[PDB]
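Right, one structure below, let's go through it.
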Amino acid sequence: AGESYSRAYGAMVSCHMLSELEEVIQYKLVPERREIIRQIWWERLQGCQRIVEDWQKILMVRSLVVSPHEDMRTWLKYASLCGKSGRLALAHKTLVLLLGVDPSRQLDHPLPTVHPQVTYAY
Amino acid sequence: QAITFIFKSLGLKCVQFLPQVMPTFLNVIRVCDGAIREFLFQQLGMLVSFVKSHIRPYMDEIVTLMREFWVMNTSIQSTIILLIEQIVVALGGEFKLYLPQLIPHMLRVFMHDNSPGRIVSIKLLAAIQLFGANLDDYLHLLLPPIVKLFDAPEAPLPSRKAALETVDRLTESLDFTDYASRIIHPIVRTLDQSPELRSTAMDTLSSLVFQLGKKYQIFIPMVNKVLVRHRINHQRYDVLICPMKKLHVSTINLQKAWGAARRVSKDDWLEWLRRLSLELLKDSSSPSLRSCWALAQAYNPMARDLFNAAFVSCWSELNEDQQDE
Amino acid sequence: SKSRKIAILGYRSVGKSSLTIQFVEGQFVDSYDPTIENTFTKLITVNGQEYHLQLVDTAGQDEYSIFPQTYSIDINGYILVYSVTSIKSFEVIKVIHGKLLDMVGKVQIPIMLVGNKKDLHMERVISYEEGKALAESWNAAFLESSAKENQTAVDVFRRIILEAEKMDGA
Amino acid sequence: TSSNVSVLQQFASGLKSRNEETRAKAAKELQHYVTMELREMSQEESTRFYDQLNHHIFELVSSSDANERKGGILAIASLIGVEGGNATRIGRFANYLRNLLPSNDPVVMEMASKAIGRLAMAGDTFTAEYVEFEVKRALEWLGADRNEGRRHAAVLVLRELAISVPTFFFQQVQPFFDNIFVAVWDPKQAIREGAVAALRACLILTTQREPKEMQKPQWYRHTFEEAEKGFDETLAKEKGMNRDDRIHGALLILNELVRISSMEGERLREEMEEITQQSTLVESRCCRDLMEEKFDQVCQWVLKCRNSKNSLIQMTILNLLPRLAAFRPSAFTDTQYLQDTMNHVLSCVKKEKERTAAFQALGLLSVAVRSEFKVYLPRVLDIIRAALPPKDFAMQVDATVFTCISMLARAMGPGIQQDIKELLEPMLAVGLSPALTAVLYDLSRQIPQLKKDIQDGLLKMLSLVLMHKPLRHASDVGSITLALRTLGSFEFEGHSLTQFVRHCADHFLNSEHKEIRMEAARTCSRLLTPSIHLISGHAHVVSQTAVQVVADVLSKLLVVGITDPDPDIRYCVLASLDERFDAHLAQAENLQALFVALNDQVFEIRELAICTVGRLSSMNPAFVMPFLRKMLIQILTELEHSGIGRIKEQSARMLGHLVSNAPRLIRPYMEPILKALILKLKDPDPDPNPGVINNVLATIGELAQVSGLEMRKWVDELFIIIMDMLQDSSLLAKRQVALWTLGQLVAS
Ligand SMILES: O=P(O)(O)O[C@H]1[C@H](OP(=O)(O)O)[C@@H](OP(=O)(O)O)[C@H](OP(=O)(O)O)[C@@H](OP(=O)(O)O)[C@H]1OP(=O)(O)O
Ligand SMILES: Nc1nc2c(ncn2[C@@H]2O[C@H](COP(=O)(O)OP(=O)(O)OP(O)(O)=S)[C@@H](O)[C@H]2O)c(=O)[nH]1
Ligand SMILES: [Mg+2]
């Protein structure tokens, strides 16, 4: 921290994941706080840098108590970022995970409309 | 204190550093603590003594605070009077402009302090001796206070002397031509009271007569009558009838400070750095750094800030072999 | 062997630097203009025993200069110097001694008063009696010296080493 | 200001009393005053205050009376380390202390040395040089040829500087070793012991930095060389010197080396010291290598000096030999130094002065050689049986022996159970002692087969002692206190314990002795724990009789915690309350008792009472909720209208505990409470102390914890306020509380 904040962001991410893990503790403890902690997660994530690795770290930390389908918007934005970074494979597998089915195996059938936003992202 | 020492070092060249050092200084003497404020006033006086010509743009601002801060307190009075002495030495050409702002304080000091500040008044009287050209105009206001000072028995006799040799000294530069004949009678009145006063009063009267010779001849009979009644004579009566160097670096202590052979832990290394920087400031050849040393010891970040400059001074002061060591 | 430290205090422009330099080297000049802080080393033999003095020349303090604290902890010996050719320096040495005893605590410490520039017999304004009486009020030793009578200067330092030496025991 | 000076005069007069307790209490009062009441004033005024306090230090040190100078030393000791070590403080205090060290009284010298050490820890910028003088001065005194007092004082100051201010002493280490050993060989016992203690301190100092030194230190080898020089026959021929003193010094030095190389042995010795009485230990690699290099030489020297009949030499040998055993059991077992070791231990066990530490050494040896010691158990056992009272018969036994048994059980335990079973009832015949209870506790923790007999025998003992009746299937204050403490603390089972409490519920809670009341309350509260757990948790195992007993005991406990005036009893009684108690504290009468206790004069009792009632509020809101409302009303009233900052911070503290323990009530009152707190934060003038704002911030955080969703609206204003407080560098304002509040706010 003595030199510059740009290099200190690599530790800000650590602060972020620790505080959010305390938030996982709170999420487990109090069912009624679950929605507000989820919203705070989304907001703080939007407030983070658009780095694929750090996003992956934060999302794994959040996944301890929350499945992907509970925060479809977060994983959709994560897939969008992965696509922007050129990591097409990661985005594709995340999209398959969110969908539950892989349209690459079903080229002869239309896309699964059950989750239209996820189809758009895929 | 360090700033004062640096100015003493850079007396010829210190002018360039005025615009940064001087302004905020005023602010602190406005808001600091009493004893600290008096010390700061004394140091400002020293600054004047080293800045003599170039403090005019700040002079006005200074007097404001002291106008505000010349409370009737003995210690503050003594410090402020010393600062007056140093100003009148400095601004001698121009101090006439600021003299009247400070006149009322000096009048009140003469009038009110019938307390050991009478001794302080003597110091004030000393200052009076230096206002010659500036005081040529306001002598009419200032003198009669002195007159009552050395004509009143109630004031301590040393104060009466102080005042009387003060008027004697002012005889040398000011104008006494018109009014001063009247103040002879106080002086003559003083001749009737104490021999110790009578001697220096005769001296002062002789000086005044020398200044007033032509005018004095017209109205000599009363005073010379009283004099011959007191049986003293003077010759004038008949005459009318008819920068800093570079401190030497001690290489031994320099190498000793750098000897970290037995510093191991984090605390040991930080301590070694502290002692190193302090020894560098102490042993630096540049007087300003060695002045800063004391504050560095009382304030470690001060030590850190000038580590580079102190080392540069020492390194430039070393021999090639000692440099390699 | 033994080690000691000494701090020399007094009004600026008095025998402090000159006396110290005369002791350590043995020469007096008009250089070393008003100092800030100087340190010197010298071995000495007193009572047939070795002493190692780290003498300290201090920046002259006025009647209002705050007392530095670097000299109020580790010095274990104080040389109070005043020029015999300045009454103002003699008042200043009173007040600096007073501030020292204020700051060093009560503790009876080895103090010694030194009136330097005694060679200026044609200009003296402080008498031997005045300084002797002042020291006796302090209960400290008294001496006179000059920056050319180097032998006496040596004795001065010896005396302070004697002064602490006799009085450290009791 | 005159009030402050008068209080200083009262402190000076009190500290002038020769009574040690009076001086200590005056010093503690001055500590409180400077810690809290002095901080209310500025820093230059603080410097003037230190000047006045130094004048009063003069007043205490003016006379040559040992008690008066001790009081002054206590004063200086109290001042240091409380506030910032300003320059005037360090200067004057160091100068004062330097006058005292050569004193004739060893107590004054020890106090002065400790004061010098803590003055070095004062941390002021001059510290780095200060010690460099004192050490030097101390070292000079070591070079002195005479004046035993000066050598002593130098030794203690060196020890204290090494222990308390290591970094600045580590540089002076190099001259230290040169003179420390000539200090060791002094004939005076106290100087030698203190000097080897200083050598201890500096050796731990060396160890703390040895691993990072890429070059081996010669200090350990040099110390070994001075040890053997002490053992030299030719060098011992120096006349004007007693050989016993040199041998004692050599043994002490070797003990130092062994300890810093045998940290495991130090851990065992520390365990024994903790057991009998009721820190960090490091080891040196290079010293370990040196000791294992010359260990047999150490053993030969120790056994050679064994035959000496000097009591202190024997003491040192007994304190050292177990250190060697822990260091190298194998050498003792193989080279057969163990035979003479055991023989000498058992031979000196029959003389009291060295017997005391001989038993310690016996335990240590038993642990070190955890196998071969069996051969000597038939001997040791009988002699310890001799030490313990036989069945027929003041019968006061040394504590140490019991400790040995505990340690003796840590290695041979499973093998010696069949004789520990016999050794139980003799110690029970000895009588109560904290060491006895501790050793029985350790034996219980070792083998359950011994645990059952221990429990039964101790119940019989307590039945005889406290109850004055035999167990069924005047009295000293300290003995009863110990009995009740062990009864409450150590685990037990059976119906009999119920009886215990009932009698203690009627005969000792009302005892005229204060400490007995406090301990009876604490112990009964502890003892009702398993019965209450059975009643609440195991609803099917509930016994109504136990419920009645619990209620009766709680009622009398609350009556005790409300009636008697003294504060400590009430504080301990109320703190003894637990969640287990809550189910039976919610009744009308008990709740009223707690209500009355909350309004008590003492403050901390109010804090604990408000916490307890807030916790209780969950189960029976009917009685508590209106009273919580009333306390909220009065708290707001005092916060708004009390002109004394003490009252305001008390009010804020009660509010904080209320919200922490009673959130649900506070949710509807979320708005007005926060409005009042914001107005408090916005008041232009601060109270005399910063505790008010700290309590306010803690209350804000505790409020946010539950109210964050609604408080989202109000966050911005208090946030900018907190930002202003933090950006004010001059305000400590218990800054951890401010950041805690900010974190909880943002999280909630
Ligand atoms: O559909 P999303 O995954 O949310 O992303 C897209 C788009 O990104 P693409 O280039 O991948 O289509 C924009 O950029 P990102 O923020 O995703 O990097 C995004 O944001 P902006 O319009 O502010 O750039 C925009 O809208 P939104 O902010 O609501 O996500 C959104 O939708 P579009 O495909 O319609 O641009
Ligand atoms: N004739 C004569 N001159 C002396 C004597 N002692 C000092 N001086 C001269 O007086 C001047 C000031 O004295 P000095 O000894 O240098 O003061 P100081 O103590 O160094 O001044 P500062 O550095 O402490 S501020 C010097 O120029 C020095 O040569 C003395 O005994 N006799
Ligand atoms: Mg000088």
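Note that chain C is numbered according to Swiss-Prot, with residues 4-173 shown in order.
Each residue, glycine too, has its Cβ placed from N, Cα and C.
Copied over from Swiss-Prot:
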| type | residues | note |
| --- | --- | --- |
| BINDING | C:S16, C:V17, C:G18, C:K19, C:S20, C:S21, C:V32, C:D33, C:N119, C:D122, C:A150 | GDP binding site |
| BINDING | C:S16, C:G18, C:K19, C:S20, C:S21, C:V32, C:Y35, C:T38, C:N119, C:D122, C:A150 | GTP binding site |
| MUTAGEN | C:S20 to N | Deficient in guanine nucleotide binding. Unable to rescue RPS6KB1 from inactivation by amino-acid withdrawal. Reduces affinity for MCRS1 |
| BINDING | C:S20, C:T38 | Mg(2+) binding site |
| MUTAGEN | C:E40 to G | No effect |
| MUTAGEN | C:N41 to A | Impairs interaction with MTOR. Impairs signaling through mTORC1, but still binds guanine nucleotides normally |
| MUTAGEN | C:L46 to A | Causes slight reduction in RPS6KB1 activation |
| MUTAGEN | C:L56 to A | Partially deficient in guanine nucleotide binding. Fully impairs EIF4EBP1 phosphorylation and RPS6KB1 activation |
| MUTAGEN | C:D65 to A, E or N | Renders RHEB insensitive to TSC2 regulation, leading to impaired regulation of mTORC1 signaling |
| MUTAGEN | C:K151 to R | Decreased ubiquitination in response to amino acids; when associated with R-109, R-135 and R-178 |
For C:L56 (mutagenesis position), the number of other Cβ atoms found within 10 Å of its own Cβ:
22
Which of these recorded positions is closest to C:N41 (mutagenesis position) if you go by CA atoms: C:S16, C:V32, C:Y35, C:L56, C:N119?
C:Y35
Are there any residues at least 6 positions away along the chain from C:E40 (mutagenesis position) with a Cβ closer than 8 Å to its Cβ? List them or say none.
C:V59, C:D60, C:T61, C:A62
Work through the recorded positions one by one (C:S21, C:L46, C:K151) and name whichever has its CA nearest to the CA of C:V32 (GDP binding site).
C:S21
Please identify, among the recorded positions C:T38, C:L56, C:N119, C:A150, C:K151, the one with the smallest Cα-Cα distance to C:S21 (GTP binding site).
C:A150
From the recorded positions C:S16, C:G18, C:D65, C:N119, C:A150, pick the residue whose C-alpha lies nearest to the C-alpha of C:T38 (Mg(2+) binding site).
C:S16
What does DSSP call C:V32 (GDP binding site) in the simple three-state scheme?
coil
Neighbouring C-beta atoms (10 Å sphere around the C-beta of C:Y35 (GTP binding site)):
16
Measure from each Cβ of the recorded positions C:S20, C:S21, C:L56 to the atoms of ligand 3 and list the residues where some distance is under 6 Å.
C:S20
Recorded positions close to ligand 2 - of C:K19, C:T38, C:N41, C:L46, C:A150, C:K151, only those whose C-beta is under 6 Å away:
C:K19, C:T38, C:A150
Neighbour-count leader, CB within 10 A, recorded positions: C:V32, C:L46, C:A150:
C:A150
Compute the C-alpha separation of C:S16 (GDP binding site) from C:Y35 (GTP binding site), stating it in Å without decimals.
11
Would you mind listing, in sequence order, any of the recorded positions C:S21, C:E40, C:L56, C:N119, C:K151 that have a CB less than 8 A from a CB of chain B?
C:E40
For C:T38 (Mg(2+) binding site), the three-state class that DSSP assigns:
coil
Identify, among the recorded positions C:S16, C:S20, C:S21, C:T38, the residue whose Cβ has the fewest other Cβ atoms within 10 Å in this structure.
C:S16
Cβ-Cβ neighbours of C:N119 (GDP binding site) (radius 10 Å):
29
Those recorded positions listed as C:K19, C:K151, and which of them has the most Cβ atoms within 10 Å of its own Cβ:
C:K19
Roughly how many Å lie between the Cα atoms of C:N119 (GDP binding site) and C:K19 (GTP binding site), rounded to a whole value?
8
